[PDB]
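Heads up: the structure comes next, in structure tokens.
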Amino acid sequence: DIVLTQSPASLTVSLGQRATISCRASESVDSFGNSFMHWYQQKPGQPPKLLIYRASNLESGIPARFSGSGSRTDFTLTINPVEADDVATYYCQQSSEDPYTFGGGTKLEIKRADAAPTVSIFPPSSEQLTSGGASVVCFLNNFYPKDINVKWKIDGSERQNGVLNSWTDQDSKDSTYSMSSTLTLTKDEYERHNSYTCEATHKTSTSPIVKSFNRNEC
Amino acid sequence: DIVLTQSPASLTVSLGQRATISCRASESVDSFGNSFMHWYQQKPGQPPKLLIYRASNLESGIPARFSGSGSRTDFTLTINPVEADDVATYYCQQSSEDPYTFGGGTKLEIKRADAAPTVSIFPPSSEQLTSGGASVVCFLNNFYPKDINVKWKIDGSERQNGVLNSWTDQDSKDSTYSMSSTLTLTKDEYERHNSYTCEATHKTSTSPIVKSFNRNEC
Amino acid sequence: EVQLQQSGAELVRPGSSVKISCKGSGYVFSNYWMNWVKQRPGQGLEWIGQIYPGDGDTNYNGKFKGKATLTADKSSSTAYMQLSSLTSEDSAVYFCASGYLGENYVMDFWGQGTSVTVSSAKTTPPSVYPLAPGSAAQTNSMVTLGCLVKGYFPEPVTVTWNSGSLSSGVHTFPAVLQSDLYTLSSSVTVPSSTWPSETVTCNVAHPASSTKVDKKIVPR
Amino acid sequence: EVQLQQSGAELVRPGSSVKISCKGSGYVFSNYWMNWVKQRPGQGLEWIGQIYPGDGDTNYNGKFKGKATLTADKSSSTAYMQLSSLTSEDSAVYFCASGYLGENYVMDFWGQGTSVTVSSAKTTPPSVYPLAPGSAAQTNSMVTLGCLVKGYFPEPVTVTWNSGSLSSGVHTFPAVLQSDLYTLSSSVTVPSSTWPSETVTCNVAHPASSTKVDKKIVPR
Amino acid sequence: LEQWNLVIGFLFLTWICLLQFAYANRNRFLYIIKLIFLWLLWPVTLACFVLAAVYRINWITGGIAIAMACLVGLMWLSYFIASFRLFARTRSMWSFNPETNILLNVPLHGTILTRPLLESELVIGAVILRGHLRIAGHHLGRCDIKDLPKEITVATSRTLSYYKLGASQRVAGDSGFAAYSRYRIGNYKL
Amino acid sequence: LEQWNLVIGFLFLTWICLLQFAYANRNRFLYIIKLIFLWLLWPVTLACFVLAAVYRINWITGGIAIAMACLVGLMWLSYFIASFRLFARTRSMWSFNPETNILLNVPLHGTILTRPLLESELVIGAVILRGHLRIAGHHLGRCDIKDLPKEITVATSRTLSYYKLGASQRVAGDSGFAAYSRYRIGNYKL
């Protein structure tokens, strides 16, 4: 079992600069005159896509901005003009021995300018209230980078129960993120309190963005 | 120009026996290790169909009952189990020199049992009469062999003017012939006489078949 | 499936010129050879020349040099042959053929053929006359029926019975040229119960004069 | 073109067995190899084995011997993989791949993937609640709208807006497992002139329980 | 000296014929004669060198003759070992041909046809061209697309490769194209 | 004889190396050495035979030496004439290789690539196999289906054949198949 080790486990490159990914090997991958080292690209929710086969040859239908090199144990993949569509995870595979093995995986991230979130607060619906639940939902859209915190205070008092956060993948068009935090209550707890505030603390936004509502008018 | 001479110019074989066709040559058709002699089959109203190429090789899609041989100058095509569908004309072609030349052609006839004609006489139509002509038509259908003659006697007197006989090709199903003889008259000449008779004499019957009509009934 | 399709029949005057076409489908047209065979109405076949449409390399018979000119058109996938200073000897049927691997010594698939008529006679529509057994209607086991087509120019004419549904027992006879007008006959036989229970019809189509006749035959 | 198509998502129970299929078109199925890769939900890829459908020659990883059995069917052009004695570690996505020339060392075209879930929890239809902007009506240049899907099992569910016509700035968030019940949300932003002039609709389809909901969004 | 001059004259005449005509695609009679000449030339050279060593001018020539005898013995043993390994792999008489080291075996017409190869390959192509199988440029015989061999092997002295059919294609006129790709290089010998 | 035994010992050692290793695909250095030896063998053999003729035992040996001298001169002239004809028709250094007599010329990448052939063919096939042109089993280089050469030639000492492209085909993965068929065998030399 030729163990393949990749470096680094995560990579951030600005639009335009080059990206270098390395793949090691426990043994020699070179067979009788052939290398047998392949590179794949897998976007979320899709099967892997072959880029380089036998460590040098470029796959048909793949843009010429991907190039690979190396021999024996050291191998390298290079994307010289990176673009916003190259956000994926890259693997290396060997085919010399019978139990084919894959690499660990290297996630590629794109660096760009900082952006501020667009906070939106939503009250519970009548269907939710008559079913018995109370889930207030706050959306944070189109911000960069991923460093963001949310504080779910109610009537001036913080709440640390029932908060579920969910980030999205980095976009392939503008390379920005999104996030939604939901606070789940019951009908009685929602009825008693009046003011609910969603506070988003982003690094570029020194003063946090606040969106709030009162259930008496809603 | 390599002149190709075929023998015979006409062939009659019974349904089941073998047929042999020969093709000569003015010079040697053998190129640097290749023969370059081809055989074709052409049914009436259709383009030629290749059977044998380079004097031995059988064309794909052609039944295996066709086979060719020969070299240098003497070449031969053989159809051992002939069938009723093999009625056509066969040519030989050379491709060694720049002006490609074809053979004379050998028409293949098929022998079978004798049959008698089915005589049918037809009076002139009213449209023909009001247009001004008068053409009586006699049909002879499904007879073998081709040895037949028709006598166009009117009111007991033979007519030798305006008679047109037209044979058909031998059938590919029962291998029998047909013919139609038409006698052309004007309206006044048709109206003068009364009785018209179509008399056909075939070798299989010593007494000719007669079909006649009168203008009084018609 | 590799195929070749030619143009229609051509009627020209002596001293003029005609341009035959033959286009193919199902393969790369620029990598093959075409061979342009000629067959006279009563004689055998005869070879004219070759052309490679990829670059324009041609061979000629030597007899037809000056008479025949071969050109090609890669963009439309169509090849042409032009015959000049036409005479009465130039009436024939012209084929186009090619090989399965694109070779110039074997002709594997052919075109249907193009008929060229060189005469000064003008086109004439046909005149269809029914033929019926007016003597006694011939009430035997099977009654025979005719349909006479007279006085048309040029060849050919197509005679079919009931739009091709009745194609058993049909004998179409060759045309007889007479004073520059052709004459043709065809005969069909039907069971005595079928006629006159169902009305039969001979459909005569003359594409040279765009004449379409559906004359139906009736008892006297 | 060369294609590979797999089955649908499979929900099973521990101790049972499942049979995944993957069939291909556009080529001779008996002359190729298939490679049957596996990808865990939070880990990397892993190789299971091979099969040649022409005669039945197989290779295995060694870890998956006994767990995975590969068979083929030339007549229907379909290959199968059976996993036996399933446990919680066996929940993954299983692919099938082949090479362009029928080789066993390159994987050129893949299958879309088949998700297998090994759990004792029963299927539950989703509950869709609209999210209307009741705080201050969001009367800005671009008003945002939401649609909350809560309590469904198993994965996945698809949320589309106005049957796919509204696809400008649609963010669908990953599901969060909570007491064996997933929860999902999605957001869309429209100009303030469009809504509430035209009421939007979030179409939710759960194929596991055959649930189709077309909940509409109206002002509070 | 005149006797030796005639003998050394005929000695060179055989040397010209072997280097100009004795090849496999060339005169096969002379090819067989060349094989016999080589097989008889090995022991004669070894015996001549050991004789020059035992009857030597001085100790330098003795060492030179001993080294040359060791070299020719090494060549003899290397040839025999390589030829016997290749014959064990393929059981063909091309194993003893010094010009070739890679051999291609194809099961066709109920027999196995052996042909030499210039280079070892990872994928081998095939064409038909009107029902005449032609693998790696070698004219094998008449075959169809349906009747293509399902597995071929390429044997050398050190390893034995296995190839399998894949990616066929048909064109008009009983012609086609196929590919054979390697799947196993172990499992030595037959 | 000890001196002559050493000399005749080294005479056979060169004979072992030329018949076992001196081949074009095996060892190019020994192939060039074999060419030099072959080009030097003819004058030496001719001079030795005429020397045996002038210094002869009897008139029988004189006639034998004269006949052998005529034979080696005939071989020399035949080789030079054939090689010069082939070089005039192909302008390649494979013309002087005694093993080969048929040469294939392919215009690719702005140059002409000469390779030897075993048999003269009426039709020549070609395969691609992932963008790697391979005509008559010879590995030429990288090429596309649309970049195939339009015309190739096959040259020998007596005639020059011309071939043209026809009946191409494409399969998935930048691979394909083509055929080259002969249309002219005249128009000798370039």
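Chain F is numbered as in Swiss-Prot, which gives 17-206 for the residues shown.
Every residue gets a Cβ built from N, Cα and C, even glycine.
According to Swiss-Prot, the natural variant F:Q19 to E carries this note: In strain: Omicron/BA.1, Omicron/BA.2, Omicron/BA.2.12.1, Omicron/BA.2.75, Omicron/BA.4, Omicron/BA.5, Omicron/BQ.1.1, Omicron/XBB.1.5, Omicron/EG.5.1. The Cβ of F:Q19 (variant position) lies under 8 Å from the Cβ of no residue that is in the same chain and 6 or more residues away along the sequence.
Every protein chain shown contributes to the tally, and the Cβ of F:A63 (variant position) ends up with 13 other Cβ atoms within 10 Å. Recorded in Swiss-Prot as a natural variant, F:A63 to T carries the remark: In strain: Omicron/BA.1, Omicron/BA.2, Omicron/BA.2.12.1, Omicron/BA.2.75, Omicron/BA.4, Omicron/BA.5, Omicron/BQ.1.1, Omicron/XBB.1.5, Omicron/EG.5.1.
Variant annotation in Swiss-Prot: F:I82 to T, described as In strain: Eta/B.1.525 and Delta/B.1.617.2; the structure shown retains the original residue. According to its DSSP assignment, F:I82 (variant position) is helical. All protein chains included, F:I82 (variant position) registers 15 other Cβ atoms within 10 Å of its own Cβ.
Between F:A63 (variant position) and F:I82 (variant position), the C-alpha separation comes to 11 Å.
Applying an under-8 Å Cβ distance to chain E, the variant positions F:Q19, F:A63, F:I82 reduce to F:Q19. F:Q19 (variant position) falls within a helical segment according to DSSP.
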